[PDB]
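Notes follow once the structure below has been shown.
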Amino acid sequence: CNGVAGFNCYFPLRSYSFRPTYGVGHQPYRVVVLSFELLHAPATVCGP
Amino acid sequence: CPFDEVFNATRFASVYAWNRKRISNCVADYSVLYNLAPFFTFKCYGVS
């Protein structure tokens, strides 16, 4: 595709274009994932 | 299954009489949908 757009040459990114008007199942959601590792170690972090 | 006669058609239909076709019980080859010409628009929504 020599770095140019065309058939079978698609740019692998897409946009959302959120507007306050879409339905309840289409608005953006904010997601955070917490990962632990419960093993044997100096145990740097834990609670009160 | 035939996509030739729906694309290589001499006479087409008006916008208010848009032509209908149903296709079932066949094998669809969507690769030979490439040489319709140099430059055409190919956009699909829902699937890659």
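What you see of chain B is 336-383, where the numbers are those given in Swiss-Prot.
The backbone N, Cα and C atoms fix where each Cβ goes, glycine too.
For reference, Swiss-Prot has these:
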| type | residues | note |
| --- | --- | --- |
| MUTAGEN | B:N343 to Q | Reduced viral infectivity |
| VARIANT | B:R346 to T | In strain: Omicron/BQ.1.1, Omicron/XBB.1.5, Omicron/EG.5.1 |
| VARIANT | B:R346 to K | In strain: Mu/B.1.621 |
| VARIANT | B:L368 to I | In strain: Omicron/XBB.1.5, Omicron/EG.5.1 |
| VARIANT | B:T376 to A | In strain: Omicron/BA.2, Omicron/BA.2.12.1, Omicron/BA.4, Omicron/BA.5, Omicron/BQ.1.1, Omicron/XBB.1.5, Omicron/EG.5.1 |
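All features noted in Swiss-Prot, drawn onto the structure.
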residue : record               : DSSP (3 states)
B:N343  : mutagenesis position : coil
B:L368  : variant position     : coil
B:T376  : variant position     : coil
Check each residue in the chain of B:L368 (variant position) that is at least six apart in sequence and keep those whose C-beta is under 8 Å from its C-beta; list them in sequence order.
B:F338, B:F342
B:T376 (variant position) versus B:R346 (variant position) - Cα distance in angstrom:
21
Euclidean distance between Cα atoms of B:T376 (variant position) and B:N343 (mutagenesis position), Å
17
What number of additional C-beta atoms lies within 10 angstroms of the C-beta atom of B:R346 (variant position)?
5
Which one is it: of the recorded positions B:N343, B:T376, which Cβ has the fewest other Cβ atoms within 10 Å in this structure?
B:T376
